[PDB]
Amino acid sequence: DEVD
Amino acid sequence: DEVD
Amino acid sequence: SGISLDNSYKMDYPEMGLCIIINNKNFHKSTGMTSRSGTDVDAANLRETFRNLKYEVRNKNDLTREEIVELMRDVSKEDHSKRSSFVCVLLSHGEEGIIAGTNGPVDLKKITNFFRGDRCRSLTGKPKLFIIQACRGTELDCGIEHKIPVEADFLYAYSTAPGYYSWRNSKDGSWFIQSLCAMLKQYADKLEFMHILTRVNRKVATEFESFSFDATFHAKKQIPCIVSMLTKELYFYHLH
Amino acid sequence: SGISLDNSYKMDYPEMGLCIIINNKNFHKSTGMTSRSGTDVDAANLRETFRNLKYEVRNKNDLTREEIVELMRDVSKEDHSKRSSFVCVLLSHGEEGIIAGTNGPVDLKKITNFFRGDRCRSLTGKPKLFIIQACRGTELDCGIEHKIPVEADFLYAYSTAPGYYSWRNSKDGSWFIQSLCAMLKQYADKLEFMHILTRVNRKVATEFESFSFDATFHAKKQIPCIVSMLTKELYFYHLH
């Protein structure tokens, strides 16, 4: 999981 | 007619 | 029992819930804000409309920024366990993200944060509806011929698009609230709420145009703005 | 002929319309923006999903801010007279109101303004859908256990609430686009678009939670944000  |  | 579906909010709690109407008409002279002629027509229309939907309506008039915050804090600390939903209607001046108390501004986020899923536990999972008749800026539309998110289950029915003025008629009330009450009266026993609000969008967009002796403000149009973080369909009626 | 109703957009033009997908994965080193692993999965999923809805899909990869603006200007100057609708999907970094080109930001308003009712006449009165997978800030959701307005007929399907990060899985794609494609595949022949997007809200809110070795970013939730200025119901199918 990564943030944009 | 008036604006808020 | 047979197959069950859960695509719509449970709206058959003992109570529909509160409908808080904050009606700010008269502002402190030092703010320079004009009186909002027509807004009592709106507040009365909303009171009747939500009464017929079986909401417990509370009308509040001419609240300071401090009174607005205290009111919403107190309401958020009530026990809403027996209530299906929550409605708050704000009638005031405003700008993007901001609603006017009689003596100065309140951030809309400050108000809505009281009702977050983690801060108002008796409304967690229940629809929280904020209906906002206020400007969102000064643009004019010239027209053309195991956990859930804390921001989940909110619906913001804004009177106007981001950045834009919102129009109010001194005799008839605001375009948006006029239209909203009319569509709820006609369709609340028939249509899902997003579809009702879409009819409100069309009514405001098609049936209103400003008249002004000032060319800057003349022949202008408005489109409302539905902002949904809802996770289920919302019907104001239920099946017996 | 008999009684007619016009509560839904006409979606039986010869063409459904364009679906422009801007897929920004790799960014100029000088911007400091990270590569968006997982975004090709999203772009492929969207291409297939909108293909099956009979949109003319155009995929574009790694566009500069200048290329994004030129592309959308050019698309807005096409003749859309035979098309029912318009779809634009943006996959990138972003902040509130902003989408990242590979070399710097573009205001979302700059992009959408090309398609205003008064600036793209062959789309006037037709639904213009902007689907945006991008951050809107850096907040994290911790969860809890004769004229028409120029801004009318737009729908913005944002991946996340105002002010918040948006989550993307490097293997599976973004939570929002994953969920959006799944719900379109299952319900586009069955449900009105707002109801599809409400199912997407629920899927994202209930089926995803972040996993991170970093406590700041661990166990976080997301709710998308539907912003509708539509004036009619939108069904991707029509009646023969």
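Start at 1 and count along the chain as shown; that gives each residue its number.
Determined by X-ray crystallography, 1.6 Å, according to the entry header.
Placement of Cβ uses the backbone N, Cα and C atoms for every residue, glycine included.
Annotated features in Swiss-Prot:
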| type | residues | note |
| --- | --- | --- |
| ACT_SITE | C:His93 | active site |
| ACT_SITE | C:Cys135 | active site |
| MUTAGEN | C:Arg168 to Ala (Swiss-Prot position 207) | Abolished ADP-riboxanation by C.violaceum CopC |
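Swiss-Prot feature annotations superimposed on the structure.
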residue	record	DSSP class
C:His93	active site	coil
C:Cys135	active site	coil
C:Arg168	mutagenesis position	strand
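The recorded positions examined here are C:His93, C:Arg168; by Cβ neighbour count within 10 Å, the least packed of them is C:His93. Contacting chain A by the Cβ rule (under 8 Å between Cβ atoms), the recorded positions C:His93, C:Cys135, C:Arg168 reduce to an empty set. Taking only the Cα positions, the spacing between C:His93 (active site) and C:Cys135 (active site) is 6 angstrom. With 11 residues left out of the model between C:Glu145 and C:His146, the distance spanned by their C-alpha atoms equals 50 Å. The two recorded residues C:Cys135 (active site) and C:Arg168 (mutagenesis position) have their Cα atoms spaced 10 Å from each other.
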